[PDB]
Protein chains: 2
Amino acid sequence: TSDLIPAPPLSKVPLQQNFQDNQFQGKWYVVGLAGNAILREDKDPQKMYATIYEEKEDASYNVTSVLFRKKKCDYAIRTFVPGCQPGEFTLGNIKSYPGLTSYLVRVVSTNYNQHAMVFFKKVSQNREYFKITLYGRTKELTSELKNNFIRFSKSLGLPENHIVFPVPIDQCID
Amino acid sequence: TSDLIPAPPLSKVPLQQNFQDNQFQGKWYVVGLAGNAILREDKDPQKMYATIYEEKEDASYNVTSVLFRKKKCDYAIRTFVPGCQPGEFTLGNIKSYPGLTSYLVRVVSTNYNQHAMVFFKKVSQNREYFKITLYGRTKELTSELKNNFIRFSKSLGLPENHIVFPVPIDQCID
Ligand SMILES: *[C@@H]1O[C@H](CO)[C@@H](O[C@@H]2O[C@H](CO)[C@@H](O[C@@H]3O[C@H](CO)[C@@H](O)[C@H](O)[C@@H]3O)[C@H](O)[C@H]2NC(C)=O)[C@H](O)[C@H]1NC(C)=O
Ligand SMILES: *[C@@H]1O[C@H](CO)[C@@H](O[C@@H]2O[C@H](CO)[C@@H](O[C@@H]3O[C@H](CO)[C@@H](O)[C@H](O)[C@@H]3O)[C@H](O)[C@H]2NC(C)=O)[C@H](O)[C@H]1NC(C)=O
Ligand SMILES: CCCCCCCCCC(=O)O
Ligand SMILES: CCCCCCCCCC(=O)O
């Protein structure tokens, strides 16, 4: 419409236990993706993309994403500074984005050598978008994972058409 | 019925003194609400919503409201152009609403750091609706305020069942 599905209350978003810095780092493929602003576009199905978590010196993350947007490889670099709890981050520099008023990152779950589920929320110019990414160390998607993902999203108020699974492409991202 | 309670004569609607531009701006929560077209719906109690007064360059107001209508966050943006007296505004663009013939806004009272009471009137397709909003800088509602609000409405010919107090929700509006 012109409307947006409410971001769930934080209490509904789990936080990994004993989140480990250096074990979560490295390349992560986005095999699952969902959010109030994410939608299924059959005309242009969403393509898989990778995101790299580089552990800096002061424990921050130099996060680089490699997407395949319209004929070319796009690169999004941004740093995630630690939050109040291991596994929580805020967007560094924030001022560099005069339109942003808040941006949180919450690692809901992970095993570090296979998959992960990360929650993102950010209010901008008075709009409250949020999303969940299903990370895979490989491009593989297990039916169990997929389902357990769809469940979390729904538990967050996300209808089916707001839950997408990027087509593995294998280019610009390998 | 099919009828509507008359809008009071303007003489019955006070206007704040020395209304201050930049001091009234910012986020306002709607803790009190009343009007000839507003009614108590126990089946669906009215939820609290916010309205933002953004002071533009040419002193106009970029007014944005964030409501929680049926599962989603709704956003209503409109500009309030100054009227004949500090604290009075008319709806900009008006033509963009071929059905509207008049729309006035009158800040009846405010302290800028706590509360405010604003009057709205607009004739549309020959119907004369009007309403009063009780603004709070926070979601708090003091018994004194509440009562002093109910009094103003009644003084305007508004029965009790036309005086509503939105349920604080704290979502889509924070
Ligand atoms: C965070 O990670 C990204 C990469 O994931 C780092 O960006 C990379 O920065 C290097 C050095 O600035 C870039 O390489 C240089 O590229 C230029 C041409 O653009 C070339 O002339 C140089 O010889 C060199 O190859 C690299 O292209 C760039 N990669 C991306 C994807 O932008 C970034 O520096 C990291 N941040 C920190 C603080 O380490
Ligand atoms: C009056 O205030 C409202 C906000 O209270 C302003 O609307 C906001 O406008 C910005 C920029 O046009 C929107 O942000 C952009 O959203 C798109 C997606 O819709 C995104 O692709 C852009 O990168 C950027 O984030 C913002 O969503 C929108 N907010 C709302 C609630 O509609 C409006 O522009 C203000 N009027 C003036 C004259 O400043
Ligand atoms: C203000 C810009 C931030 C982009 C918002 C979310 C991106 C999350 C990264 C990812 O999908 O792995
Ligand atoms: C023609 C549409 C105008 C809507 C009428 C009244 C809205 C007042 C704003 C508020 O409640 O804070």
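Note that chain B carries Swiss-Prot numbering, so the residues on display, from first to last, are 24-197.
Method reported for this entry: X-ray crystallography, 2.4 Å.
Placement of Cβ uses the backbone N, Cα and C atoms for every residue, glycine included.
Around B:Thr74 (carboxymycobactin binding site), the same-chain residues at least 6 positions away in sequence with a Cβ under 8 Å from its Cβ are B:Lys50, B:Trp51, B:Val53, B:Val86, B:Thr87, B:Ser88, B:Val89, B:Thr156, B:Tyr158. The carboxymycobactin binding site annotation in Swiss-Prot covers B:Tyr72, B:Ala73, B:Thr74, B:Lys145, B:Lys154, B:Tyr158.
The enterobactin binding site annotation in Swiss-Prot covers B:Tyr126, B:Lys154. In the three-state DSSP assignment, the secondary structure recorded for B:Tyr126 (enterobactin binding site) is strand.
The mutagenesis experiment B:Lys145 to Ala is recorded by Swiss-Prot, whose note states: Strongly reduced affinity for catecholate-type ferric siderophores; when associated with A-154. A strand conformation is recorded for B:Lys145 (mutagenesis position) in the three-state DSSP classification.
Taking all protein chains in view, 20 other C-beta atoms sit within 10 angstroms of the C-beta of B:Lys154 (mutagenesis position). B:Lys154 to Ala appears in Swiss-Prot as a mutagenesis experiment; the accompanying note says: Strongly reduced affinity for catecholate-type ferric siderophores; when associated with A-145.
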C-beta crowding around B:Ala73 (carboxymycobactin binding site), within 10 angstroms: 20
Separation of alpha carbons, B:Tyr126 (enterobactin binding site) and B:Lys145 (mutagenesis position) (Å): 4
Carboxymycobactin binding residues B:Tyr72, B:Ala73, B:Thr74, B:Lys145, B:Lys154, B:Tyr158: largest Cα-Cα distance, in Å and rounded to whole number: 21
In sequence order, those recorded positions of B:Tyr126, B:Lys145, B:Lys154, B:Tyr158 whose CB lies under 6 Å from ligand 3: none
Rounded inter-Cα distance in Å - B:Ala73 (carboxymycobactin binding site), B:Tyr126 (enterobactin binding site): 20
